[PDB]
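A.B. asks: Okay, handing you the structure first.
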Number of protein chains: 6
Amino acid sequence: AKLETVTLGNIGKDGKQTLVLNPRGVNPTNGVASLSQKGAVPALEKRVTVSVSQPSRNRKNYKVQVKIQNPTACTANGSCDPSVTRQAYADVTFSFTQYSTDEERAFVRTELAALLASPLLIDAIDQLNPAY
Amino acid sequence: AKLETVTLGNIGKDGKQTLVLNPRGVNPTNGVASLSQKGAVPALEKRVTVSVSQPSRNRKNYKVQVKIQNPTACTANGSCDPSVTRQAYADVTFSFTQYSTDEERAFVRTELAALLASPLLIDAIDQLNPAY
Amino acid sequence: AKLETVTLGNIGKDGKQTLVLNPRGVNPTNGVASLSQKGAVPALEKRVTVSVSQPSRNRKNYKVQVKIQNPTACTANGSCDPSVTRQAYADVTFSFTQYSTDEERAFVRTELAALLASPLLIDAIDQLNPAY
Amino acid sequence: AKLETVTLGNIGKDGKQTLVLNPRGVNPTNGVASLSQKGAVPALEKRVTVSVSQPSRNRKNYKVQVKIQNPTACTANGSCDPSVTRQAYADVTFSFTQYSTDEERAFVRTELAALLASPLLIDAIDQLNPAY
Amino acid sequence: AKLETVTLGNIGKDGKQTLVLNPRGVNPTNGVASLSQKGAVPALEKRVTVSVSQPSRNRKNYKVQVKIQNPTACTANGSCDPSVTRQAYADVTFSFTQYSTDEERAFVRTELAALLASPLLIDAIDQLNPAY
Amino acid sequence: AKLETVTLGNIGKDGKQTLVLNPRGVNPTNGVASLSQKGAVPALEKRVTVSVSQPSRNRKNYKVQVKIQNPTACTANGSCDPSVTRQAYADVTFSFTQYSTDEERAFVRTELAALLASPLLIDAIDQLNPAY
């Protein structure tokens, strides 16, 4: 699909924020499309990547991979310009057989999505609580 | 959060299906909670796992990990009982600093979720099309 | 199922006695749920353990394992406090396939319970006579 | 006791079915008494095996071992005769001391039978759920 | 006991403060229950861990082990977010024999608690003066 | 503090008993102040030991260490004089930075003492129940 400005809505804990990511390259050396919420400085922008990899000699499954990396900056320092003090990461890889159907693929995608909005996952990710 | 029957709604390509997963263990040897949409036979059920792992000696980040595995069965065979003929997989790991906040964690969670419903990801996962 | 006070009924040679086992842990290091008839002192209590283990790399089937250990104590000694003089053990191990059914599983369970109430087993266990 | 047709009643998950096992050998030559629900063909019959073994040099305790083996057959194939696609196994060994009493042995036997009819065990064997 | 919000009262030098700890997982990899006083950020919260370990082959006694880790944070920095500058620890392990009684165990428990509230301990701990 | 007859009250399961320990040395070879309850014979007396150790070459924290050792005696024997049949132990060591404060240490002291009267700890120590 068109590497275009993807715009995500009603995210954040309260469900009220917005993220705008702009096309920011393909093909670095490895086919991974890149997006970024453009900020003051490269180190300070939230990134996303997407890469579909066809099956080959060793690879027999298709693998779609998504990566989120969100830096946190703190301007006060022993200096003037803000610095990255931590990163948040997500990393999802999907693995699909060459004989799979789009219905099975779309099920895994929509299932993961609905899962991420569930009390079990809200507690595990937002509060870092295991399950009992 | 209570390892309870999580119920996911309006999933699938059309957005009209439902998934019901029932608590099906914790603590196999590795703290991973398990859920399953209960089906006729173990090999035939859709599974989910969740595991939060505190930081330790080598681990300094928290890592939350989610796994979807959905089998496809075909009953006709050279036999009577259905057999698994492929698996669909998702695998997401989140990586968070000990100094991160729930707002940063909930952002990465809701962002991934909203991302999974976007044209770029619909094409990459459902149609296995890279990005241009 | 809820790791709850199991209570067992009319056991013993006459089938008139009662055993009450109280939840006494999970996960020592190995997922082994534990029960125990509470007694004067830890070494003198009867124990039960159950462990379901899923299939992995090495293990392809499911394995359910139940253990029983009943100490016999004798308070007279060259001492005051009762001491264990022997144990009685039972260790049972069910092995079921990824494709097994709950009917097949319940049959083995109810068969083994019924088999244990039968003349041939009653003589092999209770009087230690083989079979002819 | 007399290796004789043992007949077992209301087994199965509904507790309505009957199993008839016919004496089918003794020794073979590990002392293993054998039984078998008469079947169309040897691979297709449910078996049971009982063995008592006296304490010797290496063995100082008595050990009684009982094994159930139930195959599942499937008539359809790429052939006419039914084939075995899976087995269900139970394997129980009792370990008793030279100084145990018949009352102590009978307690273990009847405890195991009672224990096999309890919610905790029904869920671990029939539904393959661990305990929480 | 149910892993609950344990609430502790009248602690601190003056005996006037309160600490609330919330069940924050079990079984990371080691049967270690966890609790934590809800803090702004993971690295900033007071933790407690409890584990009861049964006797094994290496371990012949029971061992109960409790850990306290309270961090101190200072927000002024060459930064914005508060950082951890030190940790206070308490690590207690109890050791009891298979034949110990609950009265003997509660004596050690209540004796230690009484001991900690005593002039000799107050000066050893709060003022780091040895004894003479 | 002056090594003085410490007296502790309302200890034991019921909270009704009293414990008088008497100064019984210092400086054996290791700065370990020692106490003890008046016992018929040295092997039969409850001991306590406290040691504060300053930071050093290897050691950079202060360490305060307390030990409890309560023997159980059984007078009946193949003898006249009582013999020790088991010991109960508690071993607490606190770890504090050179930069800690008396309020931070007193917090850890009073938190341990309050923790030791809580339903969770009572069940783990007195009844040797883990946590769920």
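Here chain D follows Swiss-Prot for its numbers: 2-133, in order, are the residues you see.
So how was this one determined? The header says X-ray crystallography, 2.8 Å.
Note: Cβ is positioned from N, Cα and C throughout, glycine not excepted.
For reference, Swiss-Prot lists these features for the protein:
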{"type": "VARIANT", "residues": "D:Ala34 to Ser", "note": "In strain: Qbeta_3_FR"}
{"type": "VARIANT", "residues": "D:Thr76 to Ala", "note": "In strain: QB_1 and Qbeta_1_FR"}
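Can you walk me through where each of these features ends up in the structure?
C.D. replies: Under the DSSP three-state reduction, D:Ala34 (variant position) is assigned to strand. Counting only same-chain residues at least 6 apart in sequence, those with a Cβ under 8 Å from the Cβ of D:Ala34 (variant position) are D:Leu4, D:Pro24, D:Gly26, D:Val27, D:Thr50, D:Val51, D:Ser52.
DSSP assigns D:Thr76 (variant position) to coil in the three-state reduction, outside any helix or strand. Within the same chain, residues at least six positions away from D:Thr76 (variant position) with a Cβ under 8 Å of its Cβ are D:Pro83.
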